[PDB]
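Asks: Mind looking over this structure? Questions follow.
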Amino acid sequence: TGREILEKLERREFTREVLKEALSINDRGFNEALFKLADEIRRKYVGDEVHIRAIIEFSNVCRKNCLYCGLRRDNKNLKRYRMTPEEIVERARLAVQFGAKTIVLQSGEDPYXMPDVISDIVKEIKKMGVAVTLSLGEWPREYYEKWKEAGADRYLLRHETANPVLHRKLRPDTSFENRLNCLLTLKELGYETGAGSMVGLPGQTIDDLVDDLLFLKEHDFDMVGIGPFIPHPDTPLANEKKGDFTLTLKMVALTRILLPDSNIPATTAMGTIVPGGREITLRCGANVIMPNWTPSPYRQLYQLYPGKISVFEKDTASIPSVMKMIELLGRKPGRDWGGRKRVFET
Ligand SMILES: C[C@H](CCC(=O)NCCC[N+](C)(C)CCCS(=O)(=O)[O-])[C@H]1CC[C@H]2[C@@H]3[C@H](O)C[C@@H]4C[C@H](O)CC[C@]4(C)[C@H]3C[C@H](O)[C@]12C
Ligand SMILES: C[C@H](CCC(=O)NCCC[N+](C)(C)CCCS(=O)(=O)[O-])[C@H]1CC[C@H]2[C@@H]3[C@H](O)C[C@@H]4C[C@H](O)CC[C@]4(C)[C@H]3C[C@H](O)[C@]12C
Ligand SMILES: Nc1ncnc2c1ncn2[C@@H]1O[C@H](C[Se]C[C@H](N)C(=O)O)[C@@H](O)[C@H]1O
Ligand code: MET
Ligand code: SF4
Ligand SMILES: [Cl-]
Ligand SMILES: [Cl-]
């Protein structure tokens, strides 16, 4: 019954059958209790601080062709852009002036920058006394090594799906094995490492979602980014169903229960499929928010999926808006870089 699943989650009996049953029960009472449990674990382990990561999406050029993504190379109905190094550095400086304590640099897999222009940008931003997170895709070990020597602190590389068959179908340039090898290299090089997955991919099953949770737990990732699949009209998956908000929220809540000391964002995709979805997610296990800091006129050209919020407002609105959010939630802004603070247990 739901009570018995909750009890097993509370005593840390994280078996495959317990996770499947949590994801399969659709009862409102059960779901609300699950969300309350995750919220309480979050508060006890990571407290009330919500860490702000300012994201600059500096290029929408990509060499890969992932079937879900609006930036895929085969999409000709997109104006491509690249920010200059100076633009990136100065836009980072503006975010630090606005109180950001981590800068995230994200792009398509755009060969132009790689590896040396990224290194040069990283060194300049590190002088500002903030954490730097990279989210640039799959590259050789040597590139990751260079970026770590340049001063990068963290790397986000969602595993997308832990089903190797599904992974290869959706990401035909590469494989799950390659994705995992990148994540293991990043861990070995001393990055704080983020993984995570989409929920509601075409062909993805409940057992696949269980395998995503067990994967995350196995590798003890420092950050876990989860959101729904949202179909993009200029992709092969244009006519597929969007991922379910509630199911995706349950994946966030279980991630917190499994990895109680991790850093878990309330992703912009969650706020795209449901109005107020980030705020809900911050009350169901999440403790990080990533306001968009990409400048106009580029911001509106980086749409992995459609409907992305934060496009019509001034490009400096997002940091103040998340600071208001944090206050109205009865939470506090992060006081330091918000690195992982491990609580060793049994
Ligand atoms: C805000 C709404 C509706 C509350 C409501 O409107 N309930 C009636 C009035 C109650 N009051 C005490 C204000 C007055 C009672 C006297 S009265 O005379 O009105 O009957 C309630 C109903 C269900 C609640 C969520 C669930 O828990 C799951 C989850 C637990 C986490 O931990 C925090 C996040 C989350 C999503 C919760 C948020 C919020 O909390 C919800 C939406
Ligand atoms: C950038 C400009 C010009 C001056 C400047 O270049 N200022 C650098 C500050 C650098 N820090 C953020 C590291 C200071 C931390 C001080 S603190 O005492 O908060 O630790 C300054 C002048 C007024 C400042 C805003 C207001 O204040 C209100 C508000 C406070 C929140 O809090 C952060 C967000 C917000 C919107 C502020 C953003 C930014 O900052 C503004 C625009
Ligand atoms: N089509 C679509 N739907 C949702 N999520 C997508 C899609 N394409 C790519 N992605 C995901 O974005 C991450 C990068 Se971080 C995303 C932000 N946190 C956000 O929510 O906007 C990719 O790794 C992929 O999972
Ligand atoms: C824009 S998608 C996120 C960054 C990188 N292209 C990746 O797929 O991991
Ligand atoms: S998900 Fe990342 S690698 Fe794949 S097409 Fe989009 S931008 Fe390129
Ligand atoms: Cl980060
Ligand atoms: Cl993320």
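Note that chain A is numbered according to Swiss-Prot, with residues 2-347 shown in order.
The backbone N, Cα and C atoms fix where each Cβ goes, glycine too.
Quick paste of what Swiss-Prot says about this protein:
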- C63 to A: Eliminates binding of one iron-sulfur cluster; when associated with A-67 and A-70 (MUTAGEN)
- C63, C67, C70: [4Fe-4S] cluster binding site (BINDING)
- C67 to A: Eliminates binding of one iron-sulfur cluster; when associated with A-63 and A-70 (MUTAGEN)
- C70 to A: Eliminates binding of one iron-sulfur cluster; when associated with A-63 and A-67 (MUTAGEN)
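Could you place the listed features in the three-dimensional structure?
Replies: Under the three-state DSSP scheme, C63 (mutagenesis position) falls in the coil class. Counting every protein chain shown, the number of other Cβ atoms lying within 10 Å of the Cβ of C63 (mutagenesis position) is 22.
Other C-beta atoms found within 10 angstroms of the C-beta of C67 (mutagenesis position) number 22, with every protein chain shown included.
Secondary structure from DSSP puts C70 (mutagenesis position) in coil. Every protein chain shown contributes to the tally, and the Cβ of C70 (mutagenesis position) ends up with 21 other Cβ atoms within 10 Å.
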Asks: Measure from the CA atom of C70 (mutagenesis position) to the CA atom of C63 (mutagenesis position) and give the result in Å, rounded to a whole number.
Replies: 10
